[PDB]
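A short write-up of the structure that comes next.
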Amino acid sequence: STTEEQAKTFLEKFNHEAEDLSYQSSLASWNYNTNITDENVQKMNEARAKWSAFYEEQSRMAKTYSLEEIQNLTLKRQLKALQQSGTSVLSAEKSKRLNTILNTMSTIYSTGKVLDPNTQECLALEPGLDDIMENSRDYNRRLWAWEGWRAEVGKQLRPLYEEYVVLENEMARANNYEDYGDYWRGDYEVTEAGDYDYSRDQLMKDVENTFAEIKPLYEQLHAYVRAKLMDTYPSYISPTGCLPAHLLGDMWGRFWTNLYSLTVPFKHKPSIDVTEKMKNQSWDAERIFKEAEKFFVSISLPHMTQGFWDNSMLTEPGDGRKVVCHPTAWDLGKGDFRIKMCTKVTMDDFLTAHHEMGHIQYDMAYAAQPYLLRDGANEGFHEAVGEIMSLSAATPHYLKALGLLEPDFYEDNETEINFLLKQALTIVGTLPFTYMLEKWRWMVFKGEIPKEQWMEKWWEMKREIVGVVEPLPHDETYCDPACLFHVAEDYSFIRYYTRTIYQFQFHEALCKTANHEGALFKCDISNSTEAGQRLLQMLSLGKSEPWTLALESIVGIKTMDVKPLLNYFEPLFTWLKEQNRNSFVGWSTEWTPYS
Amino acid sequence: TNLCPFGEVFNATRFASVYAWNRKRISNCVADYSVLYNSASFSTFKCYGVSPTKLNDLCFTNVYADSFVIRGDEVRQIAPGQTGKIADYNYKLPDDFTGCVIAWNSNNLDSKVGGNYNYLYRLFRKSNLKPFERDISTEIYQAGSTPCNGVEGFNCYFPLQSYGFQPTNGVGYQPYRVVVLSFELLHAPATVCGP
Ligand SMILES: *[C@@H]1O[C@H](CO)[C@@H](O)[C@H](O)[C@H]1NC(C)=O
Ligand SMILES: *[C@@H]1O[C@H](CO)[C@@H](O)[C@H](O)[C@H]1NC(C)=O
Ligand SMILES: *[C@@H]1O[C@H](CO)[C@@H](O)[C@H](O)[C@H]1NC(C)=O
Ligand SMILES: [Zn+2]
């Protein structure tokens, strides 16, 4: 009869109705990714139109109830999540302009064309310009290619970005947030339980503090790559200067994975690989998925549903049907779980078979929860869970139990160091960059950096934090952040920083329960039922409890800590220190390339 | 040896919904339960109040056959002294029960692509159902102090939802045909006893 009791009946109508429309929308989107045809595209637009219209009607109607009268905490969170709408609070004539920019920004990025000096062809970003940044060892060739992207996209994207910042700031103002940057950190906020509550401001002064311990690892890693690049490029890198931006390995330097060939520790020692022996015994596509199931069975996780093994895309079709080949893990809902991946007989597809299946086991765990709470605790939990499964499969101990390699292979620290440096380039390389990029965008929304000083402050942070420098001088007319997919679109980039930290927190905790003594290198979670039950109490939580409670449930702490990450790379830290003592470990921000 | 057609209900072409469950009166017959036991379709067989074997050795005057279709996770709610969406609002079994419950998966026949919108149940109701009660009335539910004068809208919801069955749903959302048998004893010369 009261407001609290009538609100309880609202969600029952919503939950019993939203699932039917969600399945129709998800199934329709599945068919297009499985069968690219013009008729199928029309169905998704119609299906999404009903889902979009249905969502707005309930979200607007949900705002009628008063939040304070609600007493049940689980009821309170469920109602609040639906209440948040966002850009709908603005007027339509403001809304149409804001949407006009966002679609426009994608068009320039999609229609990427940089004029090659030769008239034979005009190279686009996909895939010609990417090939230059990866398989070219010419300094001049990399310079024009890297500058060409800023030369074309940056000039056009700069005027549009000025209106983009102002328009989004108005939206957050109506929602009582300080700025648009405050919204992006709103997903990390829990406010209620005094022992478990978080703060939107507490996201700041936390990412920075955990970055402090990372720097000793990064600076030591920073100088080592410089020394190997000296051999290839003698007269272009200063002994103590910063590396050129275009020479990091990618266009934006978000990853350093492509530097392995140049800066390999030991060329003679081969890397571990079972592809050559996977062809032996004639392994097929279905064996990889069937075998990777035993990993989760031995850890006492549930089996796979009978609807998984059929009606699922486990190989490239032979009927000529056009598909999107990027692997994905779908959760259509109503009890249907499918995997869509381009299965080949390689090492990488064996590892990704464990990663994609890792997402599925998370999806099953919270199936009991209501629809509105069928998600990871935050935006970084979902990808972290699947990654730790990829770590175990890479270890030779799991591979040896399969007989894939020699039963009496010889372990050597040379090849183990060879394996760590490759992993260090990817996991540790993006950490300074991800934090720096989100730090800039946070201050732009606040307004501390004037619009006239966007570019001057941009490279100042890169010199001080990331440790790189622009090969050629730039002024305010350029706009470098817009040359990123995640920045051009309205995507948040902080999820790629907290995911890495959470990834190693889970791995360290599950290793202790596995009674593994020694290095964190080859800690195998296989054949350890104790570790599995530790995982299942967190996965099944879903969004019902705050992420602090979920995090404490597996590691026993109520905050993110970088200690487990350093413990992982500790064996590489000792060996790398000796090699870097001969040269200067650090960088000089004063030194500039163009002068 | 006259034998009533148990195959009439166990092989019915179309079953009944949950909010409108069917009831059949069986008497003056012989109860051959071997067909049910030897049936390759049934997979669940729980008997409450009576032993599974020696079923035919003890016999009663009246036998009631009941039928409906529910979800897979929703079968377990058909039990004495249980609370749930079905028991409280659609079909409440007595706390003291003398009968057996039969349920078997029927996804092949009862589920079609595009949905099977022929099955319904009741989601909102003022007071829970007394044991063995059927409610077919369809009046706009009221969840607010102000009446809406019999038209659905704000704070007034339709009392029946719809089951959507599709062939690709999970094993829990697939249709399960459920038949419960209610043995009752009265002052009659044991009309139906068996072989
Ligand atoms: C597996 O390798 C062995 C060793 O040379 C040889 O029989 C052949 O290359 C492979 N066997 C099969 C059946 O493919
Ligand atoms: C570690 O590697 C060095 C050479 O890189 C070698 O001399 C030493 O024996 C190795 N030690 C172990 C324990 O593998
Ligand atoms: C009743 O259904 C079963 C299940 O297939 C079948 O074996 C039996 O023949 C049917 N009875 C009749 C009378 O058709
Ligand atoms: Zn993942």
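In chain B, numbers come from Swiss-Prot; the residues present are 333-527, in order.
Yeah, the Cβs are placed from backbone N, Cα and C, and that goes for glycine too.
Swiss-Prot lists B:334-527 with the feature domain 'BetaCoV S1-CTD', giving experimental evidence as the kind of evidence.
Under its natural variant entries, Swiss-Prot includes B:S373 to P with the note: In strain: Omicron/BA.1, Omicron/BA.2, Omicron/BA.2.12.1, Omicron/BA.2.75, Omicron/BA.4, Omicron/BA.5, Omicron/BQ.1.1, Omicron/XBB.1.5, Omicron/EG.5.1. Classification of B:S373 (variant position) by DSSP places it in coil, neither helical nor stranded. Non-local neighbourhood of B:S373 (variant position): B:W436, each in the same chain, at least six residues away, with C-beta under 8 Å from its C-beta.
A natural variant is reported in Swiss-Prot for this position, B:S375 to F, and the note states: In strain: Omicron/BA.1, Omicron/BA.2, Omicron/BA.2.12.1, Omicron/BA.2.75, Omicron/BA.4, Omicron/BA.5, Omicron/BQ.1.1, Omicron/XBB.1.5, Omicron/EG.5.1.
Among the natural variants in Swiss-Prot is B:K417 to T, noted as: In strain: Gamma/P.1. The C-beta environment of B:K417 (variant position), restricted to residues of the same chain at least 6 apart in sequence and closer than 8 Å, consists of B:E406, B:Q409, B:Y453, B:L455.
Quoted from Swiss-Prot, the note on natural variant B:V445 to P is: In strain: Omicron/XBB.1.5, Omicron/EG.5.1. Listed in sequence order, the residues of the same chain lying 6 or more apart from B:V445 (variant position) and placing their CB within less than 8 Å of its CB are B:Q498, B:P499. In the three-state DSSP reading, B:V445 (variant position) counts as coil.
For the mutagenesis of B:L452 to R, Swiss-Prot gives this note: Increased resistance to neutralizing antibodies. Decreases HLA binding to NF9 epitope. Increased binding affinity to human ACE2. The structure shown keeps the original residue. In the three-state DSSP scheme, B:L452 (mutagenesis position) falls into the strand class.
Sequence-distant neighbours of B:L452 (mutagenesis position) (same chain, 6+ residues apart, CB-CB distance under 8 A): B:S349, B:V350, B:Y351, B:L492, B:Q493, B:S494, B:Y495. Swiss-Prot lists B:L452 to Q among its natural variants, and the accompanying note reads: In strain: Omicron/BA.2.12.1.
For B:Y453 to F, Swiss-Prot lists a mutagenesis experiment annotated as follows: Decreased HLA binding to NF9 epitope. Increased binding affinity to human ACE2.
For B:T478 to K, Swiss-Prot lists a natural variant annotated as follows: In strain: Delta/B.1.617.2, Omicron/BA.1, Omicron/BA.2, Omicron/BA.2.12.1, Omicron/BA.2.75, Omicron/BA.4, Omicron/BA.5, Omicron/BQ.1.1, Omicron/XBB.1.5, Omicron/EG.5.1. Long-range Cβ contacts of B:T478 (variant position) within its own chain (separation 6+, distance under 8 Å): B:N487.
In the three-state DSSP reading, B:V483 (mutagenesis position) counts as coil. A sphere of 10 angstroms centred on the C-beta of B:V483 (mutagenesis position) encloses 7 other C-beta atoms. Recorded in Swiss-Prot as a mutagenesis result, B:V483 to A carries the remark: Increased resistance to neutralizing antibodies.
Among the sequence features in Swiss-Prot, the mutagenesis site B:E484 to D is noted as follows: Increased replication in human TMEM106B overexpressing cells. Counted within 10 Å of its Cβ, the other Cβ atoms near B:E484 (mutagenesis position) come to 12, all protein chains included.
Annotation for B:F486 (variant position): spatial neighbours B:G476, B:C480, criterion Cβ-Cβ under 8 Å with sequence separation of six or more. Where Swiss-Prot documents B:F486 to V as a natural variant, the accompanying text is: In strain: Omicron/BA.4, Omicron/BA.5, Omicron/BQ.1.1.
For B:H519 (mutagenesis position), other Cβ atoms within 10 Å of its Cβ number 5. Experimental mutagenesis is annotated in Swiss-Prot for B:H519 to P, with the remark: Increased resistance to human covalescent sera neutralization.
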Minimum Cα separation from B:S375 (variant position), reported as the residue among mutagenesis positions B:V483, B:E484, B:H519 that achieves it: B:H519
Packing count at B:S375 (variant position) (other Cβ atoms within 10 Å of its Cβ): 11
Distance [Cα-Cα, Å, rounded] between B:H519 (mutagenesis position) and B:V483 (mutagenesis position): 49
Protein Cβ atoms within 10 Å of B:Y453 (mutagenesis position), excluding its own: 24
